[PDB]
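One structure below.
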Amino acid sequence: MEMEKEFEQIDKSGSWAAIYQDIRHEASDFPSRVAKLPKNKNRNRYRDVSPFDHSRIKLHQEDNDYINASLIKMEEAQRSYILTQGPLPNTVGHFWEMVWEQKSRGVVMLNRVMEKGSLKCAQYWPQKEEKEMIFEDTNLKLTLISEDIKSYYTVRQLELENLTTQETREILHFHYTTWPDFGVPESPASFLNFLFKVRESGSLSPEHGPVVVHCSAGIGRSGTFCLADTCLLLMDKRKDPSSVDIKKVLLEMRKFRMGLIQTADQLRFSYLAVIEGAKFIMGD
Ligand SMILES: O=C(O)CSc1ccc(Cl)cc1
């Protein structure tokens, strides 16, 4: 069923809440035993948001290999994403260790450091060229190289140095800065513009490791980003683009990380983004 018609049908009936709860009811449940070990309590921002053991990213150290991050692997779309929480004061070093070990080219950030008057994640990147950051726990150096500030997003060029081997790599930081404190954007135009900038960079392409995507918990806004990307890619690949079922794609993704898409408004926004984005993907 064409999603645009499904959309008008749900909108006229006002059943977004009922569709959303059906997804919550059918979603996968797998063990998260490593996340709940007492030694990892200060490595988790939220008690109710954990990575499944089968899909969790492991840090390459014998000490403690634990980070709140999951590998989402979409087999038919040929795309991989790492979804993670906003780093904490004691996990900023782990975060950049993961970016290094997984060979990521891009970090996508969908929140501000402060929202609703509270801290949503650590200031984990340098704000001035001449004041670089050193993560002594993981032996990495991070330097700001350049900054391009636009109306809806900022792109930053960062240099990450493995202080152990003196290798360096260029990491692109894509920071979406205008998601509202409450609800979802009214139009998806600026979100879709942002996704096409990440795509154009090469950050989502198979010659790199998976892109690292985060918001505060790494399930809501982060969910919206990878669901819209995967749905548009499937529409460009398949003979019948109207066969793309957004609810079935979301349930496949929820086999790899719990809670992706946090509200009925985020689900509706995801439909709107895919429907509007398809008017490019189908030859305009
Ligand atoms: O290490 C990086 O990410 C890039 S550093 C750089 C320095 C000078 C010029 Cl002209 C370009 C990049």
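Note that Cβ sites are derived from N, Cα and C of the backbone, with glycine treated the same way.
Listed in Swiss-Prot:
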| type | residues | note |
| --- | --- | --- |
| ACT_SITE | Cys215 | active site, phosphocysteine intermediate |
| BINDING | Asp181, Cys215, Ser216, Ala217, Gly218, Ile219, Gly220, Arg221, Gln262 | substrate binding site |
| MUTAGEN | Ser50 to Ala or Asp | No phosphorylation |
| MUTAGEN | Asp181 to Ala | Substrate-trapping mutant |
| MUTAGEN | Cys215 to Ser | Catalytically inactive mutant; abolishes sulfhydration |
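Known features from Swiss-Prot, placed on the structure.
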residue	record	CB count, 10 Å
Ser50	mutagenesis position	22
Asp181	mutagenesis position	9
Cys215	mutagenesis position	26
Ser216	substrate binding site	21
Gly218	substrate binding site	28
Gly220	substrate binding site	21
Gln262	substrate binding site	18
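Spacing of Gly218 (substrate binding site) relative to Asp181 (mutagenesis position) is 16 Å (Cα to Cα, whole number). By the rule that a residue counts when its Cβ sits under 6 Å from some atom of ligand 1, the recorded positions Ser50, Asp181, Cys215, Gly218, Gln262 yield nothing. On the backbone, the CA of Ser216 (substrate binding site) and the CA of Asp181 (mutagenesis position) stand 12 Å apart. Distance between Cα atoms for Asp181 (mutagenesis position) and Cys215 (mutagenesis position): 12 Å, as a whole number.
Between the two most distant C-alpha atoms of the annotated substrate binders (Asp181, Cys215, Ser216, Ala217, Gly218, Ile219, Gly220, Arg221, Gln262) there are 16 Å.
Secondary structure at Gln262 (substrate binding site), taken from DSSP and collapsed to helix, strand or coil, is coil. A separation of roughly 12 Å, to the nearest angstrom, links the Cα atoms of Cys215 (mutagenesis position) and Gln262 (substrate binding site). If you take the Cα of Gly220 (substrate binding site) and the Cα of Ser50 (mutagenesis position), they are about 14 angstrom apart, rounded to a whole number. For the pair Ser50 (mutagenesis position) and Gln262 (substrate binding site), the Cα-Cα distance reads 14 Å.
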